[PDB]
Every structure is written in structure tokens, then in C-alpha cells.
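One structure is given here, and the rest of the page talks about it.
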There are 4 protein chains.
Amino acid sequence: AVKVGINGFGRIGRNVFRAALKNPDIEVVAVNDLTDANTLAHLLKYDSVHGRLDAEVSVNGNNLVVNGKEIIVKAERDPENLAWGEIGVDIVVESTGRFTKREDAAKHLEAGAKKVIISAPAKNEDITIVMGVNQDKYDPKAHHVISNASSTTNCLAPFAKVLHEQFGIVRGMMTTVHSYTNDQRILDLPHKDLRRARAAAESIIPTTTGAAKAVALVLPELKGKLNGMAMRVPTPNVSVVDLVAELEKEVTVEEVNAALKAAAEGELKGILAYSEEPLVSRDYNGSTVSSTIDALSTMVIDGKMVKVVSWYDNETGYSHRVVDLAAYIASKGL
Amino acid sequence: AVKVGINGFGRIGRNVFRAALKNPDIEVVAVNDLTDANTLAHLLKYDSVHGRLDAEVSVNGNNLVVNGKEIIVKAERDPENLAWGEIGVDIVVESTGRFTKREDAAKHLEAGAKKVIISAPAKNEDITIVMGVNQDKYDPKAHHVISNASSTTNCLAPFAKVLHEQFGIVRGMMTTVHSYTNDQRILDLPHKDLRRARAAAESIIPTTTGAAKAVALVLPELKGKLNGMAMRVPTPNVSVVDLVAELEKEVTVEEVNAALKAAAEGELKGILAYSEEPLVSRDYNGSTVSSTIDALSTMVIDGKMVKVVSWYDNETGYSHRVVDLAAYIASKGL
Amino acid sequence: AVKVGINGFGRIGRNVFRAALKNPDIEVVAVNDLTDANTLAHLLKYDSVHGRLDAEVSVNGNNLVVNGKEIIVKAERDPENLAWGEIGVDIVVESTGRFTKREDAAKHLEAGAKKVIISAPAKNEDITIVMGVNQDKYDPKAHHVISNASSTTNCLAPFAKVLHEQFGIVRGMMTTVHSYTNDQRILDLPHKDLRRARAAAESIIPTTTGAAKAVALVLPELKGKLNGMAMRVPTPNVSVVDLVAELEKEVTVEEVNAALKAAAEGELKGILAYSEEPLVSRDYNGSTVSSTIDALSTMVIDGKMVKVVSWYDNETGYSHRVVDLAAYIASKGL
Amino acid sequence: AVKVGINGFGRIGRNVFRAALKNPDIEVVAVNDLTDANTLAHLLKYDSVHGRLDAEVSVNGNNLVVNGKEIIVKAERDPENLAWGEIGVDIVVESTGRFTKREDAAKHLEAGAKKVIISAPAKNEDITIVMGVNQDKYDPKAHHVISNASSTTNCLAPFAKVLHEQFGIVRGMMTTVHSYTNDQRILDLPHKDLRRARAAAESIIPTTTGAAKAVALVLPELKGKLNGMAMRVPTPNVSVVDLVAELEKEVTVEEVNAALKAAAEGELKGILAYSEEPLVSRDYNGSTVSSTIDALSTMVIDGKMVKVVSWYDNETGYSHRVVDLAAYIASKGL
Ligand SMILES: NC(=O)c1ccc[n+]([C@@H]2O[C@H](COP(=O)([O-])OP(=O)(O)OC[C@H]3O[C@@H](n4cnc5c(N)ncnc54)[C@H](O)[C@@H]3O)[C@@H](O)[C@H]2O)c1
Ligand SMILES: NC(=O)c1ccc[n+]([C@@H]2O[C@H](COP(=O)([O-])OP(=O)(O)OC[C@H]3O[C@@H](n4cnc5c(N)ncnc54)[C@H](O)[C@@H]3O)[C@@H](O)[C@H]2O)c1
Ligand SMILES: NC(=O)c1ccc[n+]([C@@H]2O[C@H](COP(=O)([O-])OP(=O)(O)OC[C@H]3O[C@@H](n4cnc5c(N)ncnc54)[C@H](O)[C@@H]3O)[C@@H](O)[C@H]2O)c1
Ligand SMILES: NC(=O)c1ccc[n+]([C@@H]2O[C@H](COP(=O)([O-])OP(=O)(O)OC[C@H]3O[C@@H](n4cnc5c(N)ncnc54)[C@H](O)[C@@H]3O)[C@@H](O)[C@H]2O)c1
């Protein structure tokens, strides 16, 4: 139905493309990057993390062809030259990681697009949305540049919503043991973050994250109640959130998990998941939900301090949420 | 001075041997394992984690020779046949990981040894000691089988002591992002812990740990105040403790770090360290201290919740503490 | 059809089971290992290398239930106590790694089995077979303890066959950059092979291999003409054979690749495959063929020396060849 | 003595600096990259591969201060704006990776430099040199832009020299199982080489290499006789050359190894080394030689075909050869 365009056909760009294939309401008709159709086609066909694409892929002229459907391939470094309007693209997924500021993301709008979804925390966005938590705050009339937050926030926000509405959160701190990403470095190179400058596959790398505070963006009641950090480790994909929080009401482990399980089977079905299996990160590769509670890890002290651990395929979960948001926005009128 | 014997010449056994080379008060005269002198000599000479041994190594007869010093090599599976007494071994470092129960560890005593140091949490030990925290509780007259706890507890205990004596700990939870060890599995094999059964270098593996509760063994005041877990990740060595705790007194980040830094330069010098550099796990390989505070990671909410992150070379730090304990015990009289 | 038993439900054991699900001529009614049905069921369902098994898996008291069918679980360290005869098991896949010698493998026969397939190079086996190369040499009346060779031999033999019949091999040498396996070590531990004693996920590890020599067991004409080595590297699965050989007939790269391709689309279809894609090891995880030619790597000098590179999923290709062999052996009468 | 400048303070840049500290004939007075003195100082002090630099490192306003000496830090993306002449820099090590073509490298000369050492295979260089093989061909009056070849060529050339002079090489093919480098990608990203575009730490990655052909630049007699490929694997450093060659003279493994050993203890000492130890890649990290023969791997068939395996720390060996070359070039007059 709605024509979509992806700017930055990378880990998120391609994952989003695959998710879109499952939703007949959104049609990805064009992608943009900094290489040729040949290369983008080869990357989409063979993925080191998610395997071989289950569809026919070819190159026709200077474009891609997926299961007979033709996808326009652009290679414009400057978003202003994307002419999205010219080909009827209404929604643009900004996943280059270079245009998180509104002044840059808005270039897609000048190019003819109607809505822009920044696939990451943003700067001066009209609004930040986490599906299953605050999509209702989206306002078609004023929100044109939207942020889908980070995968980490998308994992924490949902169960943080549950703990707070069910038991009340006084304060809490989190740590996300996160798989390395392309923002890091192969072997000790310059980086604004002296931590991320170090060989990604050789160390446990502590780094700062705003995912905790960003939760306040979608859950205002929690402003100033959370903070945390990240630890990048030697895994190519799949991460996990570890939250330690002080609760108002007195509770037991069973209660906490019971609340989380009910929410996952209820109002958060498809967003929050609940597992009582003793699994590891590899088992969650391909997971489409935003957050799966590792129930066996639930822990409580004095009935006031709790530890909740949740899994998330940082590439997949988030990309599926991007498509949900794109469909949600389209259904609101363009 | 005191003759030492090492049972289980592995990651800890060999690391302990190297540490002993630096202390003229302890002399390691015999090691036992399940292989031949040739093999143990080759392992001691070339280490994948700590590099080539800086000393001359050879094999003479059925024994090892390190810088001209001869080390007896035994290959007795059953500790009772070690005849430590016959060669004058008074202290035995039990690092096979198979004899953590007192009934097994005591076999070294029947063999003629006077004291046994179990290099891990134990079962029914006469006492568990963490150097810099409770070595004063050691009683030469009644403590013959001693536990040096785990490397994780050795990392947490010291700064937990400081936070509690300085600000008072109501309760706290910790998570140790830990390098894989030989207790794990290369590729999905049977293991009592269905988590540790999974390919160690391919996933982030959540696992349970008693390091938090074990802190109570050396710091009785903290009984029932702590609990936590571990996450084994794809790194061959070096781990980090992440503690989230509720404090009694109201404090600031600067205060917390100031207290930790003073303790590291004071009463805990050589045990607790303090760093304000943005480093990663590889930078701590070879670290001899038990715990180095990553000050930049210190974080506080409402002046009541704090996050303290500390580094520890799980093999090296602990092994150096084993030698300290052996010397400490010897100085108490055998 | 013919009932099979798996002794050693490990990487090959469980992969052999997966393949058997697709082969109507064979049925797995029992497996034996050193643990409980709950551990094996958990391992069968969650695989760090091949993902979640696409089938119903549960535990029936003391047995496994896969897609309704009930699999009997044994835990006999001694093959002589398996009593295969009491459950009608005719063919036993010996994949423990401990019974590669006929004296030991033959115990399954004493236990009621009729044929034993050793999943690896063996000692004193009645015959060594490489599917697609010499299954014709199989003698139902004389061969009871059969070896399915190694996965490396299964990868090399098929195209070595093609090269020799088509151009004649004077002599050659190979190196297989092979993924690590459970025969190695996590962190420097005793091992008969001092190279394999070293941390598997940390180095490139040269180790000897008899795969090249073994080719002669299935292709007599190549006796004494081939030799090689292995290099274990930090990947969990998938390997590649690198053969450099002197040919009798003068050839060009195009002619060598054409012969390999024709053989793959002809007589060796399903056993040998041919690829002109610039792929990497991760791309062959799950591959069921025994050998896939990496055509872009084919090289020639003076029209006499050639380099042929072929990929292989050491777990899947081999495990499927084992099932193929079991079905073949059965079609000959037991 | 002669003042040197390093353009590109990366893996080779910083390793070249470490080696220069030990060479009295050369002094590094300035380095150029794309960041601030604080970033470079932090990278120089903490290395994920080679550990903490054993020296005093600090920042003096806008420059580096190593063991007292002050190093000027530049940040000019355009080599033409380096003004080496104004600071007396005579020799410049071009190790950015972006200026391997003479048209670009020659800019340093236009900037006041007298000689330029390109740390890699080059295009239109006045001459390519492999230390210990053909430095004699150097012409101070005609050669201004010199290439120090690749680390792979530096590893292969020295023993290829020995084999040819001693037995005569008819033809051969090599494969270098090489550690990943910064030229690769963290997670499937565009790259001219579709193989190198794939996650470096997740697969075995075949890639082309001109190292074998390049040998002819330093050993004319071997022109058109050698060829090969590379296989990038999941290790951060250290590589190994695997050469299979047809010899003119009939030989035994013992004679080949004896020749290699004699050459290592003779004319090629310090360049070529010989080892009879069963080591692994981690053992050669820090090795300063260009090539170390793994004698246990030497193999021969029909007394004519031989396989020689040699190790090399692609970062350290090469970087030291660069310093050696710089000192040599200087001893010839600038
Ligand atoms: N990787 C994760 O787990 C994850 C999860 C959620 C959100 N994100 C966010 O999504 C964004 C992209 O992340 P990624 O991991 O996919 O990165 P990536 O580096 O893998 O992909 C980025 C793609 O954008 C292209 N690109 C860069 N500049 C371009 C330009 N100017 N014009 C057009 N194309 C250009 C690159 O060629 C590349 O293919 C970031 O903002 C990041 O923080 C990442
Ligand atoms: N690895 C760490 O980071 C770490 C840190 C602190 C404490 N520990 C503890 O120390 C112990 C050993 O750990 P490791 O990592 O060195 O293990 P390891 O497996 O590397 O070494 C154990 C050694 O003991 C030998 N051994 C086993 N059974 C034997 C027997 N019956 N008799 C004689 N020798 C035998 C093995 O051959 C091996 O060399 C464990 O209890 C463990 O929990 C480990
Ligand atoms: N992994 C590969 O790439 C590969 C490929 C081809 C052939 N092989 C061969 O197959 C065999 C097994 O290899 P793997 O990788 O599956 O090993 P593995 O260690 O993963 O599996 C072996 C299984 O056998 C069990 N076992 C051990 N002793 C036992 C006993 N006495 N009785 C019953 N069960 C016992 C273990 O518990 C384990 O689950 C070896 O001979 C090996 O060389 C391995
Ligand atoms: N890494 C090895 O194993 C190895 C061995 C031998 C030769 N080499 C060669 O040496 C060169 C560099 O390799 P590396 O591994 O050190 O790479 P690297 O990426 O680690 O280092 C390159 C450095 O150059 C800097 N740089 C890039 N453009 C610049 C510019 N225009 N001006 C100034 N600085 C700039 C980067 O910031 C970086 O720090 C390559 O040509 C490579 O082929 C690498």
C-alpha cells in the first residue's frame, strides 16, 4: 500500500526490508546507499548473521529484483537529491546513522517524502516512539520526523512500563550486554569514544548509553528514575538488558514474573515475550519481538529490589518495530 | 621457605606457579596433574593468554626444570597417593576443581600436607578467606582446609567492604560479565548447567553465581544483603563486576569514587585499585590486583542508588591472592 | 524401514538424527550418551550452530519424543551393555569418538546390532567408505564394521576423483582450514596433540590430518600420492579444503572448472556441488553436500599445477553422508 | 640520526613507531592522522593486540611526548599540506593505506621529504624491496618512492629465496591463513571485494592476494612461477604462509629443513627464523622476524613436491622491516 524508501541499506536497512516483505500494507520501492546494485544485491542475498535470503534475487539494469519485484537503487550521499516525491515515496526509513539530527533527517522531506523515521535516538525529532508504549502520542498533523529510539530502549521500555504500572519504580539502573555493531572498530582506530575505538571482537567494552534516560521520552512518569550503561562484547548479534530497580510495593519473584508473563500474553503480545527456558544469545537470533523476559534470571531482595533480565535481537526486533511504526503512521493518514 | 605443592596445574595452577616465582618465602617444589612432564612443561612455557614464560624451561627425567630449579611432577588422580609429607610439602594449593568438598580436600592432609588451600568456593571448609578483607579470621589451630573463594568474590568483597563501612549497604545486586573458563563447553555438550553446556565462544551465556552471597562469608554484616548472576561471554580471560546497590547515607558520584580511591591507596593497596582511564578488558590481562575500580563508570541516582564497576583478571589476580594466602598461612606457623 | 541406534548423541550424533528425519528408509529408535533425557532433549532443540530444530521435542519419563515418535534414551558408558538386539536396532552409528577401533566398535554387534558405522577414521575396520566414491566396494556379507571416513576426506575424495579420472593426478598436498571441534580445548589443557591443547578460539592451530592419505582407502590409484595438514581456526562450524596438485594432462582453469561442474551436475550430484559465488564460511552452514567447489579460487600454473578449493559443513554434510550410507547398506540386505 | 615522519598512525604506523624506539639510526619527530593528540596518545599507550607500551606517554598541548621526546601531531588529510621540509623530516613512512599509488605518495616529496616508504604493495613505485632479499637493488639516486611490499611477501620471499637457490623452484602455489585487518568489515558492509565485505570475526574468508606474484619483484628468477590466495580468519593478529612447490633437485624433508635452518642461522638471521616447536599463532604475537619456519610441518612427496609453512606477525615483523629499510636507505645517503 504505502510506498517506502530506505536510506542506508545496512544491518537495519536490510533487516527492515525483510520484515516489510511480510506486511502487505507497506511496499519498499527504493533503497539508497553508497555502492552499486550488484553489491547491495549480494549483501541482501547472503547474510553472515541471518543466513541466505529465502527469495529470488537478481540485478536488472541498475536496480535490484526480489522475487520479481523491482527495487530502485540510488547512491546519493546527499539526502536532498533523493527525489523521493518523484517516485511516490511517502515514508523514509533513515538508517544510515549519519542523519539523526532533524536538520539532516528533514532533507528527506524537502526531497518529496512525507514522513521520516529515524532508526535511532535522535536530536530535535518531533517525537520519539516505542511501539507498544506510546504510539498513541504520535500526531499526524505535527510529527513529520519521528524517532523509533534504540533497540535497547525498545527492549527496556516495555517491561519497565509493566513494573512501574504494576509495582511502581522508585529508581533503577541497567546494563546492556550488547553485541558489537558497525559503529565500533575492528582494530584500535580513532573514535569519539575511546572505548569503542578498541578492537570490538577482542574485549568486553564498557560504553555509555542513553537508553535508560530515553525511556523517559516514552514513559514520562519515569523521568530521572533510570540511568545505566552498556558493555559491548564479542558476539555479532543479539543483546540482553539487565535491570536492577527499587520498587514501591513489596513483591516476590513469582509475582514479578507473573506480571511480566500476563503482559506478554496480554496488552504487549508481539512486543514483550516471556520465557522460562535456560537459553543463550544465539537462541534469540531472528527474534521478532522487542523484549523477551528471561524469567529464570528474575531475582528479588527484601521484596523491594528486583533484577529483571531481557533478551533482544538488536537488528531484527527493532527492524520489525520500524515496519510496525511505518504501517501505524501510514494508517494515520499521509 | 615453605614448601608448596600444586594439585591441578591448570589455568590457576600455572598462574599460581608464576606468582610464586616472585615470592622468596614460598617454594613450589611439586605439581600434580593427569599428564606427563613433557606436556606440563610445554604448557608452562607457552600460554595463549599470558604469552611465553620469561624463564628457562626444560625436562629432566620425569620432572620439570624452571631456571635451574627442579619441580617434581606427579600424575596421581587420587590425592591420597600424593605423599606430600614424604617430600616435605606443608601447603597444598588444590586447583583441580574436582576436590572442593572438605572430604576430598582433606585427602591432601592424610597424604602428609599440613594445610590445604581450595582455589574456589568450597563445601564444609574450615574457613573461607579473601585477602584484604578477613585473613585475620584465619586460626592456625583449627583451620586446616581453607577456601580462597572465587575470583568474582575476590573482586567484589574489597570494594563492597568500603561502600558498606563508608556509606552502609541496605541491599544490592551484581552481575559479572565473565570470560569463559574451562568449566564450560566448546560446542553444545552435556553439563549440569544447561547454560554452560552451550558453545562458550558463540554466545552471551547467563549463569548463576554464589559470589554475591559468598561475600557474606568474609563480610558477615552483609548477610542476606546481596545476590546476583553472571554472564559468560566470548573472551578468553579478564572479567568485570557490575554492582547496583542501595546505600544508607546520601552521596554523590565524586564521594563514592573518592572513598574507593582512598581505600585503594590506603588499607587496600595491592588488593583494590582505582582507575579513571577509559579502558577495556584486554588492558587488564596480567593485572595482579583483585579489583580495579572503573571510576568513569561510577553512577548515582537520588544519592541513594549507586553503580560501581570493577575489573579483575580472573586467572592472575586470584592466583596472586593464593600465594599471598599461602605466605600468610605459613607465617602463622605450621 | 531399518531401525538405527546412535551411540554418542553429540555434534555428529544429533546432526545424524536431524538428517534421518528426512530419510524414509531409516528410523532412529534409540540414542545413547552420558546424561539424562532432559539434557539431550534440551540439546536437540537448541543448537548454537544450526538454530532451533524444526520439530516437536519433549521428554516422556525417561525417553525423548520427537514429532510424536518416542526415542529411547540410554546412558551406558560400556557399548557391551547397550542390548541393541532387544530393541531391533540393526544399524548403529558409532559417534562417541571413543570407539573408533574395531575391537571396541564390534561390541555393538555383540550387543545385537548387525552393522556398525564408525563416524570417523577407524582402525582395523572391515572397510572405509566415501559415499559417491566407493560404496560399490561394500560387501554385505563381509563388512560389518564400516568407517565413513572423516568429513575432510568426504570433501576431498569426490573432486580428487574427478581430477584424477579427467586429468590424472601425479601428486598433491592439501591443507584444510577447519572449524574447531570438541576434540580441542577451551584454554590450554593437556592433549596428546600439543597443538590441539591450546585455546581453540584464540589461535590458528596447525595439526596433522590423515585425510589426504585416507583418500587412498577409497581411491586406490591415489595411494601414496597425496598428503596434507589441517589448520584449526576460530569458527564453530564449516571448513574448506585447499588442494594443490600436479596434473598429467595440460589444462587451463576453465577446463578444470568445467569438469568439476559437469561432475557436480552429473554423477556426483548431491555429493559434489559447484559454486561461482564469492561466499564465505558462514554461507555454507547447513550445506548438506560433501563438497562444494569454490570455482572463483581455481588456479593453474604452466597448465600443470592446479589449486582447487572446496567448502564443507563438517557437521551437516558428513552427518547426511552417514544417513545415506546407512540406507545404502540396508538396501543390500542385513 | 635521520628524522622520520609517519603518515597514518594506525596498526602499522604505531607499530613502526615502537620499533623505531629501538633503532638509534632513526628518530620519529612527527606523525599525521585524522584525530587529536589525546586520541593518538591513548591508542599508543593501550594496544588490544600488543599490550601496554613500555614507555612514558603523555600529551603536550597539541603534541605527543614519549619518554621525554616530543612528537609533533598533524591532522592533514591531504599529504601535500604536511610540510615535512619545515621540520627536517627526510624519510616518510606512508602507512595510511590511501596513498599506495606513486602519484599520491610523491606528495610527501613535494612537501619537503626526500624519501617515501610505502608500507604496502604499490603502483608505479620506483622500487619494491624485501629486506634480506634485494635491498642491494636500491639506488639512492633514482629510488625515492619505495614500497616495502606486503607482510605476506616479506614472509614468503626469504624462504622462497632459500628453496630456489638451494633446490630451484619449478613452480608453486601458496595460501596465507591471515589474521583480519582494518581493511575488512565488522558486519557485512559494502567493499570492493565482496568477500572482505563480510563479518571478519565470523567466517573463514577467501580473498585474492598478489603476494606470490609480488615475490618476482624481489626475486626476478621466480617471475611467473608462483601464485596464491589468502584466507582471512577470526584472529586479531599473526598469520602463516603455506607454500606447496615443485623442486628441481630431489630432496628429503630433512634436507629442506636443514637448508632453511642454516639460512636462518646464517645470512638471513633476524629475517628468517626456524622453529621445531609445535606452536600456535598466539605464540608469534610480538615476533620481530619476517618469517619463522614451522619445521614440524615441512612435508615432501616423490622427493619433488614440498610444503613449507612459515609464521609471521603481520604487524610487528613488517613494521620492524620498515624501520630496517629506513635505516638502510639512510646509510646510503639522502
Ligand atoms: N545495529 C544495531 O543493532 C542497531 C539497532 C537499532 C538501531 N541502530 C541504528 O540504525 C542506524 C544504522 O545502523 P546499522 O547497524 O545498520 O549500520 P551500518 O553501518 O551497518 O549500515 C549503514 C548503511 O548506511 C550506508 N550509508 C552511510 N552513509 C550513507 C549516506 N550518506 N547515504 C546513503 N547511505 C549511506 C552504509 O553504506 C551502510 O550500508 C544507526 O543510527 C544505529 O544507531 C542499530
Ligand atoms: N579460571 C578462572 O578464572 C578461575 C578463577 C578462580 C578460581 N578458579 C577455580 O580453580 C579451579 C581450577 O580452575 P581452572 O580454570 O584452572 O581449571 P583447568 O581445567 O584449567 O585446570 C585444572 C587442572 O587440573 C587437572 N586435574 C583434573 N583432575 C585432576 C586430578 N584428579 N588430579 C590432578 N590433577 C587433575 C587438569 O588436568 C587441569 O590441568 C576450579 O575450582 C575453579 O572454579 C578458576
Ligand atoms: N565435529 C565434526 O566436525 C566431525 C565431523 C566428522 C566426524 N567427526 C567424528 O565423529 C565423532 C564424534 O564427534 P563430535 O564432534 O560429535 O563429538 P562430541 O564430543 O560433540 O560428541 C560425542 C558425544 O559422545 C558422548 N560420549 C562419550 N563417551 C561416551 C560413551 N562412552 N558412551 C556413550 N556416549 C559417550 C559424549 O557425551 C558426546 O555427547 C568423532 O570420532 C569425530 O572425529 C566429527
Ligand atoms: N595490518 C597489517 O597486517 C598490515 C601489514 C603490512 C602492511 N599493511 C599495510 O599498511 C597500510 C595501513 O594498514 P593498517 O593496518 O595500519 O591500517 P589502519 O586503518 O589501522 O591505519 C591507517 C591509519 O591511517 C589513518 N588515515 C587514513 N586516511 C588518512 C589520511 N588521508 N591522512 C592521514 N591519516 C589517515 C587512519 O586514521 C588510521 O589510523 C595499508 O596500506 C596496509 O595494506 C598492513
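Here chain B follows Swiss-Prot for its numbers: 2-335, in order, are the residues you see.
According to its header, the structure was obtained by X-ray crystallography, 2.1 Å.
Including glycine, each Cβ sits where the backbone N, Cα and C put it.
What Swiss-Prot records for B:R12, B:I13, B:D34, B:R78, B:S120, B:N183, B:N315 is NAD(+) binding site, and it gives experimental evidence as the kind of evidence. Annotation of the mutagenesis experiment B:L190 to A in Swiss-Prot: In mutant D32G-S, a strong alteration of the affinity for NAD is observed; when associated with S-191. In mutant B-S, the recognition of NAD is slightly affected; when associated with 35-T--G-37 and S-191. Swiss-Prot gives this note for the published mutagenesis B:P191 to S: In mutant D32G-S, a strong alteration of the affinity for NAD is observed; when associated with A-190. In mutant B-S, the recognition of NAD is slightly affected; when associated with 35-T--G-37 and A-190.
Known features from Swiss-Prot, placed on the structure.
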{"residue": "B:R12", "record": "NAD(+) binding site", "contacts (Cβ under 8 Å, 6+ apart)": "B:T182, B:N183, B:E316"}
{"residue": "B:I13", "record": "NAD(+) binding site", "contacts (Cβ under 8 Å, 6+ apart)": "B:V94, B:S96, B:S120, B:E316, B:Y319, B:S320, B:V323"}
{"residue": "B:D34", "record": "NAD(+) binding site", "contacts (Cβ under 8 Å, 6+ apart)": "B:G9, B:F10, B:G11, B:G14, B:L41, B:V74, B:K75, B:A76"}
{"residue": "B:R78", "record": "NAD(+) binding site", "contacts (Cβ under 8 Å, 6+ apart)": "B:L35"}
{"residue": "B:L190", "record": "mutagenesis position", "contacts (Cβ under 8 Å, 6+ apart)": "B:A198"}
{"residue": "B:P191", "record": "mutagenesis position", "contacts (Cβ under 8 Å, 6+ apart)": "B:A198"}
{"residue": "B:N315", "record": "NAD(+) binding site", "contacts (Cβ under 8 Å, 6+ apart)": "B:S152, B:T153, B:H179, B:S180, B:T182, B:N238, B:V239, B:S240"}
Handout entry: Candidates B:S120, B:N183: member of the binding-site residues with the richest Cβ shell (10 Å)
Key = B:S120
Problem - Contacting recorded positions for ligand 2, chosen from B:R12, B:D34, B:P191 when the Cβ sits under 6 angstroms of any of its atoms - result: B:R12, B:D34
Exercise for the section: Determine the C-alpha span of the NAD(+) site listed in the record, that is the greatest distance between any two of B:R12, B:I13, B:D34, B:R78, B:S120, B:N183, B:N315, in Å to the nearest whole number. Expected result: 26
Handout entry: Three-class DSSP secondary structure - B:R12 (NAD(+) binding site)
Key = helix
Problem - recorded positions, contacting chain C; criterion Cβ under 8 Å; candidates B:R12, B:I13, B:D34, B:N183, B:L190 - result: B:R12, B:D34, B:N183, B:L190
Practice task
Using DSSP with the three-state reduction, classify B:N183 (NAD(+) binding site) as helix, strand or coil.
Solution key: coil
